[PDB]
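Inspection log for the structure reproduced underneath, given as structure tokens.
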Amino acid sequence: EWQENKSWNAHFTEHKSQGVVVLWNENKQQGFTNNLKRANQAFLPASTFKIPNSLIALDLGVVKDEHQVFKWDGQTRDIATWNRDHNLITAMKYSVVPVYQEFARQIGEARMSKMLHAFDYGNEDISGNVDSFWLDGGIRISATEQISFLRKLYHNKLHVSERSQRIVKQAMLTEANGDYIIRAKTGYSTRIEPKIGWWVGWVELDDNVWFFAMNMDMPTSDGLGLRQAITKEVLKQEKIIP
Ligand SMILES: CC(=O)OCc1cccc(-c2cccc(C(=O)O)c2)c1
Ligand SMILES: [Cl-]
């Protein structure tokens, strides 16, 4: 069911880094990774948590739809794209933490915890502050657990409405051309060691879907572009994308 392909380690060592890529071939129900142990090691989800957070906020009515505007609070932060109004689409695209912190406050601890259990999401543990637990609280998830969750989302099998899942999958749209569609979400965890980057999502082809989840050590923000670049080199090597 899971097979290790250590040839992919070259894509990490080429960049003097370390990490794991996990792929899942949906038609064949077969998984692949360069590192079985790290594929099952759990880390802070950081901004990959915007996927479950979006789903919960929509299903509870905290977010009406993907057009509702969440006004900038006027506090200047160091990420320029955060100092502006957002909707769900752009808040996902620019990983706008303060928007999702307000979602979380309105969801509240009780509803957040029971929905993460309903989702079977990671260790289902929201200990810490309700508006930051995915950045520095007790929640943890592994790359293989991200795949499990994403497959449910793809198939509309999570315990929220079909509408909520369709909207979040729209908001995950990252790249599309004549050859493939990628729906995905980045993450960057810095508040507890080891600092890591995430990229989780899937690749839609004409006649198959490949789910993926990767994380990698990220000692500085200068390497963030490697999250997508390394994943895409693996996809290219496996002839999943040109
Ligand atoms: C985790 C942490 O220290 O968050 C603070 C911080 C520092 C540097 C960059 C970013 C950031 C902002 C927007 C998008 C992305 C991305 O990679 O999509 C990254 C966030
Ligand atoms: Cl779409």
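All chain A residue numbers match Swiss-Prot; in order, they span 24-265.
The deposited model was determined using X-ray crystallography, 1.9 Å.
Cβ atoms are placed via backbone N, Cα and C, with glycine included.
Quick look at what Swiss-Prot annotates:
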type	residues	note
ACT_SITE	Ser70	active site, acyl-ester intermediate
BINDING	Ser70, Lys73, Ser118, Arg250	beta-lactam binding site
MUTAGEN	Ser70 to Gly	Increases thermal stability. Abolishes hydrolysis of cephalothin and decreases catalytic efficiency about 60-fold with respect to ampicillin
MUTAGEN	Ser70 to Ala	Does not alter thermal stability
MUTAGEN	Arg189 to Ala	No significant effect on catalytic efficiency with respect to ampicillin. Very little reduction in dimerization at neutral pH. Predominantly monomer at neutral pH; when associated with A-206. Slightly decreases thermal stability. Significantly decreases thermal stability; when associated with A-206
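Shown on the structure are the features that Swiss-Prot records.
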residue: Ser70; record: mutagenesis position; DSSP class: helix
residue: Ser118; record: beta-lactam binding site; DSSP class: coil
residue: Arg189; record: mutagenesis position; DSSP class: helix
residue: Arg250; record: beta-lactam binding site; DSSP class: helix
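The Cβ of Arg250 has fewer other Cβ atoms within 10 Å than any other of the binding-site residues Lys73, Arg250. Here the Cβ of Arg189 (mutagenesis position) has 14 other Cβ atoms within 10 Å, regardless of which shown protein chain they belong to. Listed in sequence order, the recorded positions among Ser70, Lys73, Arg189, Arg250 whose CB lies under 6 angstroms from an atom of ligand 1 come out as none at all.
Least packed by the Cβ count within 10 Å, out of the recorded positions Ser70, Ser118, is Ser118. What surrounds the beta-lactam site, by Cβ distance within 8 Å of the Cβ centroid and not counting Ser70, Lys73, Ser118, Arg250, is the set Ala69, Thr71, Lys208, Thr209, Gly210, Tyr211, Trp221 from the same chain. For the pair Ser118 (beta-lactam binding site) and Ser70 (mutagenesis position), the C-alpha distance works out to 6 angstrom.
The record assigns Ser70, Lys73, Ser118, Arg250 to the beta-lactam binding site, and the maximum Cα to Cα distance across that set is 17 Å.
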